[PDB]
Amino acid sequence: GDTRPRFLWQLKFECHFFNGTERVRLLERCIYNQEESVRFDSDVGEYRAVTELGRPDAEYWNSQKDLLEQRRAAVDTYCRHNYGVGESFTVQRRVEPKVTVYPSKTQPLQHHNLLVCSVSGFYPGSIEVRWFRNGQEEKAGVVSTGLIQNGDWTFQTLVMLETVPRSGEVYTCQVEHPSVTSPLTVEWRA
Amino acid sequence: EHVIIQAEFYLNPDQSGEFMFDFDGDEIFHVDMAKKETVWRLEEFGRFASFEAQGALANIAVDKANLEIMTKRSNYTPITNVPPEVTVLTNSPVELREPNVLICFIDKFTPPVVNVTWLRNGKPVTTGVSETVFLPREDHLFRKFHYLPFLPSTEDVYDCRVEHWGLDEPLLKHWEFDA
Amino acid sequence: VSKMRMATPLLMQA
């Protein structure tokens, strides 16, 4: 069948923004297969061979100072321009999380069980989840899936709590996120 | 910190090209090479911004030429097939008979060529399903999402069959509800 | 405002 070698070429123009358009850094990187070969860093002002394979291109492009000028200016004409274009629906995007608490398994009480705090469909990805037992924060026995990207500009995450639930116990999951004025709390009574 | 990435790639001999913009790991839009038009990830995006898709093709042209120059300079050193990690999950906790979406998450792979089909009870599904193009990674591997809207039931099992040159055989990632 | 600008790839030699 089709058994030919494959040859991949990638080009990435990376605009890095710190404190908005206050501090900007342009990274133009060329990757052959799995190997970055040549790179432009606006902090440096010129191309640098990341590997020997990309040295011809670095020398070749650096020899043209007018191209270097345009590249340095790109921080404004390109990076800062695009930031402003999409800022409204990207940097300012905020989607409130849906928070649900439920026992992992159906267990009679007084037996080990995981308390699952489901936090799904939120944006952006910055988030803080906290477990409480009867008003007291519990930092031990917390297993997390970490931040999960859905691919549709939403994130989800599961923060689980190792517990042996007693009748009368109150468990609270507190969620903090840029999309809410105050912490979201959800209770589960054993 | 925020990061906007203009990501392009070209693959030989497949002759596959891609042009997309990325924001903090999410796709803003990509250019459909065949139709020569901008496709926004979220359609709302197209109401606040525009892109001359035609320019993306000029770039891909240069990329293709550069690839062949590079291919030769490397004495025809081919890419190593790195098989993907595959994960199936729902975009929300499952409630029997309550609308949901299965997410086939394909990750950490290269080259950006893959074959994905959903199987319900051993049979392909096409109705309602959608996918994303290949998302770029900092290690220069790729990321990809496949979706399948569905009503959870105790009577159905699902599989996300993934084909990639890095695999010795098709990879099935099972998902089913358990009472 | 208000269209996305793209950076252009430089061409190699030979």
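Using the numbering of Swiss-Prot, the residues shown for chain B are 29-207, in order.
How was it done? The header gives X-ray crystallography, 2.7 Å.
Each Cβ is built from the backbone N, Cα and C atoms, and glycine gets one as well.
Here is what Swiss-Prot records for this protein:
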type	residues	note
DOMAIN	B:112-204	domain 'Ig-like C1-type'
MUTAGEN	B:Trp68 to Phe	Decreases the interaction with HLA-DM complex and peptide exchange
MUTAGEN	B:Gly74 to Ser	Increases the interaction with HLA-DM complex and peptide exchange
MUTAGEN	B:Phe76 to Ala, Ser, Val or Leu	Impairs the interaction with HLA-DM complex, CLIP dissociation and peptide exchange
MUTAGEN	B:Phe76 to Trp	Increases the interaction with HLA-DM complex and peptide exchange
MUTAGEN	B:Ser78 to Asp or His	Decreases the interaction with HLA-DM complex and peptide exchange
MUTAGEN	B:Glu80 to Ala	Increases the interaction with HLA-DM complex and peptide exchange. Decreases the affinity of the interaction with TCR by more than five-fold
MUTAGEN	B:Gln82 to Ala	Decreases the interaction with HLA-DM complex and peptide exchange
MUTAGEN	B:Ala93 to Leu	Decreases the affinity of the interaction with TCR by more than five-fold
MUTAGEN	B:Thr115 to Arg	Decreases the interaction with CD4
MUTAGEN	B:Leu117 to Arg	Decreases the interaction with CD4
MUTAGEN	B:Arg125 to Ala	Impairs the interaction with HLA-DM complex and peptide exchange
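The subset of mutagenesis positions B:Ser78, B:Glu80, B:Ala93, B:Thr115 lying near chain C, with Cβ atoms under 8 Å apart, consists of B:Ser78, B:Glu80, B:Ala93. As a summary of secondary structure, the domain 'Ig-like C1-type' (B:112-204) carries 0 helix, 52 strand, 41 coil according to DSSP. Counted within 10 Å of its Cβ, the other Cβ atoms near B:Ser78 (mutagenesis position) come to 15, all protein chains included.
Proximity to chain A (Cβ-Cβ distance under 8 Å) holds for the following mutagenesis positions out of B:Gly74, B:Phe76, B:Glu80, B:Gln82, B:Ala93: B:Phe76. Note: the CA-CA distance between B:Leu117 (mutagenesis position) and B:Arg125 (mutagenesis position) rounds to 17 Å. Non-local contacts of B:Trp68 (mutagenesis position) by the CB criterion (under 8 A, 6+ apart in sequence, same chain) comprise B:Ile56, B:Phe57, B:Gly74.
Among the mutagenesis positions B:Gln82, B:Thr115, the residue whose Cβ has the fewest other Cβ atoms within 10 Å is B:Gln82. DSSP classifies B:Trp68 (mutagenesis position) as strand under the three-state reduction. Within 10 Å of the Cβ of B:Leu117 (mutagenesis position) there are 17 other Cβ atoms, across all protein chains.
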